[PDB]
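Down below is the structure, laid out as structure tokens.
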Amino acid sequence: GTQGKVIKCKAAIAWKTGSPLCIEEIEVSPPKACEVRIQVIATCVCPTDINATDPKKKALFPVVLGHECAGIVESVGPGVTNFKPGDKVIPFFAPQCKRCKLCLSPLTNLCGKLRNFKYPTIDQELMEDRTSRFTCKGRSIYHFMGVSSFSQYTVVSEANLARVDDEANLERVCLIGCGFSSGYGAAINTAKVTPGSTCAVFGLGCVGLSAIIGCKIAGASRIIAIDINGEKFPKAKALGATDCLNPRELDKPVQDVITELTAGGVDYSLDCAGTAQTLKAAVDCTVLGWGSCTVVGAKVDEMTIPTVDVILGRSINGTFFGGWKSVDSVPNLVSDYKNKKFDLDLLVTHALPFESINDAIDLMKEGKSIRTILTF
Amino acid sequence: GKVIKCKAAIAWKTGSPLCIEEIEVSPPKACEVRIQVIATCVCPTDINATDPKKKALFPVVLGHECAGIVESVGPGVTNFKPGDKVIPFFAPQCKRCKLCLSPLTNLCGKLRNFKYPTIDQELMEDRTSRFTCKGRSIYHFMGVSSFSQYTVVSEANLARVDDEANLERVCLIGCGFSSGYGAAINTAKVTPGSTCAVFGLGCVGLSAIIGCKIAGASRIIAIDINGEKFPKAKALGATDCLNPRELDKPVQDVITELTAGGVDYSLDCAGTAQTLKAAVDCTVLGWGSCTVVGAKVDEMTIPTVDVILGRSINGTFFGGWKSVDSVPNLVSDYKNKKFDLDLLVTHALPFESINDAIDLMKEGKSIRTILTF
Ligand SMILES: NC(=O)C1=CN([C@@H]2O[C@H](COP(=O)(O)OP(=O)(O)OC[C@H]3O[C@@H](n4cnc5c(N)ncnc54)[C@H](O)[C@@H]3O)[C@@H](O)[C@H]2O)C=CC1
Ligand SMILES: NC(=O)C1=CN([C@@H]2O[C@H](COP(=O)(O)OP(=O)(O)OC[C@H]3O[C@@H](n4cnc5c(N)ncnc54)[C@H](O)[C@@H]3O)[C@@H](O)[C@H]2O)C=CC1
Ligand SMILES: [Zn+2]
Ligand SMILES: [Zn+2]
Ligand SMILES: [Zn+2]
Ligand SMILES: [Zn+2]
């Protein structure tokens, strides 16, 4: 518990694929040079974590999952001076070393720290010196996307976290760790929505809803929300959607319907679902000449685009953590919440003990929730 | 308004070559101009028309890249008179629709078919034709139909140019040069000091190299499977050249290694399934941009991971130029030697020998063959 000593605490480990999480007692070593050890206060489950338990996907085991959270600094490694015990922080999967070609360009938010560009979900699986800080029943355990928040205490790289306001409500600002930021920024930075434009958002979960918030703040005059589960519409409307459509209850392809309603198509579209049908429709429903499609979610490995479509004016791009330069922007999003610029409360549907983590996973797998807050 | 009797090339059906025939050309009506063609070239698009695998209409008068002079104008026309030099084109700018008014695109409300533009603008504004042969009415092609001594076009499809222009060279502005030059400048938006890659070294790709250089690029890589295309590439601005058939590793991997990560802008002026995939792969992460110009296949497949990691895709239409307003400017640049079009013309042949010009192109032996009368 105290500095320099190994800690023993609760956690949830995935011993192998296609299986539920087990509650165990583990040992968390102290931080080394350029590392920080955090006490996790609140955390949520994200579809990216569950995706790791899918047998048809690539992943490593045994591992400690989790990447959306908020907490407090317990101790820091040798030579560290930008962090100290007591400070409130928020870690993330997108690093910002501030010391590379990519970090210097205003055209991207990627960083030279990343190594795998074909399978990012298995990158950052160990610390810089290529060793692990986790141990359980003798065996060494893998880290997950540089965070691993499903443990009371974790250790991260200085390039993977930021200090925030001393009076921040950690049981809510934890949403800034992944979901909210990714959707909000996709609209503002990646798609670059403009005043008076028309937008279309596919998928109404935490990401899609945050994208609607972003479009409204950017000044769009019309926002069309699409989802196969109609029960998600009321919450979308409370946040800014002006129209709603269920592909399942329509006679014609949903894109043909959108095209009719707008007399040609929308200026900007964002896919926050990621299926073969949503990706195709997201492109189809934009106006020719200057229509823009931004990819956010992706459950499939590829998309097929007709050649005549780009020749006629349509373009395609995608986002990574909402396009935010992580270390510099996260503090600012926290300040915005303080000033009531947007309400993170509507994104929370459940609250439960960390012990019941497996129930939160079922709820999400059943589309009966948005986000569930877990606490130790 | 007399009817003119002249010669022209007609395609009667799919699967057979063009036939030289004697036809009748009617006088121009309101908002129309009758042009005397002085020089015309053959473009890959004209050849696709007779391929049974492609969609097309028959019988038709093909051709769409040329330069010429005004013979006569229709009732009420005042911006044109007999003797003026002009250049027609497939991308209209009617200036009486909503799209022409927008600074976000170069498309126009005059267009109707967006899945097969090669069969659009097949008749005039009033839905009738101006061509006749052996008692049969004949179709127009993409609003131009240049394979004829005389043709008639809508005022939204041409522009008057400098009185001293050399019509035997500025004809390239009608399609090929403008499309490649503009793809780099307007569509890809190449910037000073950047690195680019151009796939395909025919008229369009060479013009893209000319455009990259004028925009300020510091490095220009040229790729083609036919090595005889290299000497002209270097004469126009290429700094490095690569032939896929003489490399063991895939060409996109060679480009990535020679640049330590890839290029800032790529332009596909070939359009095969292999070039489209390579054009995307050879761009840098974070901000790499791929622009589609050529297109031999109907689709392209993009990996989800690539767009998430910063790569983007777009495409060009007549180089992004507002046709009526920009063509005259391009003619002026040539007059002032900003670039040199003479290097793009490799042969000349009498109009009656059109079929020999087509065979020359299908053997990869030429860039552009000018046809004269
Ligand atoms: N690009 C990046 O950096 C990030 C990507 N993501 C990804 O974004 C996606 C969304 O995340 P969440 O909102 O948290 O997930 P979620 O599971 O809550 O959202 C999915 C929603 O899409 C709907 N849907 C499913 N099939 C549909 C169809 N055919 N048409 C319309 N709607 C359909 C569902 O009914 C549901 O409401 C995930 O795939 C996630 O991994 C999350 C964070 C960052
Ligand atoms: N988007 C638009 O508005 C326009 C599009 N185009 C299109 O652009 C294309 C090119 O036109 P041109 O230069 O006149 O044709 P071309 O036939 O002379 O040019 C093709 C060139 O690419 C090369 N090539 C073929 N396969 C290759 C491969 N795998 N790797 C590298 N090089 C390869 C050939 O050897 C040849 O030199 C056509 O498909 C044409 O229809 C032309 C004008 C405007
Ligand atoms: Zn996530
Ligand atoms: Zn960096
Ligand atoms: Zn052409
Ligand atoms: Zn118009």
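We number chain B the same way Swiss-Prot does; the residues here are 5-377, in that order.
Cβ atoms are placed via backbone N, Cα and C, with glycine included.
Feature annotation from Swiss-Prot assigns Zn(2+) 1 binding site to B:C47, B:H68, B:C179. In the shown protein chains, 28 other C-beta atoms lie within 10 A of the C-beta of B:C179 (Zn(2+) 1 binding site).
Other Cβ atoms within 10 Å of the Cβ of B:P48 (mutagenesis position) number 15 in total over all chains. B:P48 (mutagenesis position) carries a helical DSSP state (H, G or I). Here the residue is the original one, while Swiss-Prot reports the published mutagenesis B:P48 to H with the comment Strongly increases NAD-retinol dehydrogenase activity.
Non-local contacts of B:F322 (NAD(+) binding site) by the CB criterion (under 8 A, 6+ apart in sequence, same chain) comprise B:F93, B:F94, B:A95, B:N110, B:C179, B:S182, B:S183, B:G186. Marked as NAD(+) binding site by Swiss-Prot: B:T49, B:204-209, B:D228, B:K233, B:297-299, B:320-322, B:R372.
Under the heading of mutagenesis, Swiss-Prot lists B:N52 to H and annotates it as follows: No effect. Within 10 Å of the Cβ of B:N52 (mutagenesis position) there are 14 other Cβ atoms, across all protein chains.
Annotated Zn(2+) 2 binding site per Swiss-Prot: B:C98, B:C101, B:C104, B:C112, in sequence order. DSSP assigns B:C98 (Zn(2+) 2 binding site) to coil, not to a helix or a strand.
In the three-state DSSP assignment, the secondary structure recorded for B:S183 (mutagenesis position) is helix. A sphere of 10 angstroms centred on the C-beta of B:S183 (mutagenesis position) encloses 27 other C-beta atoms. Where Swiss-Prot documents B:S183 to T as a mutagenesis experiment, the accompanying text is: Strongly increases activity towards ethanol, increases KM for benzoquinone 10-fold.
Cα of B:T49 (NAD(+) binding site) to Cα of B:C101 (Zn(2+) 2 binding site): a span of 27 Å. The DSSP secondary structure for B:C104 (Zn(2+) 2 binding site) is helix.
Of all the recorded positions listed here (B:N52, B:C98, B:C207), B:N52 has the Cα closest to the Cα of B:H68 (Zn(2+) 1 binding site). Within the set of binding-site residues (B:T49, B:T320), the lowest number of other Cβ atoms found within 10 Å of a Cβ is recorded at B:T49. For B:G209 (NAD(+) binding site), the spatially nearest entry among the recorded positions B:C47, B:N52, B:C104 is B:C47, judged by CA separation. The number of other CB atoms found within 10 A of the CB of B:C98 (Zn(2+) 2 binding site), across every protein chain shown, is 18. Proximity to ligand 2 at the level of Cβ atoms, with a cut-off under 6 angstroms, picks out B:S183 from the recorded positions B:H68, B:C104, B:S183.
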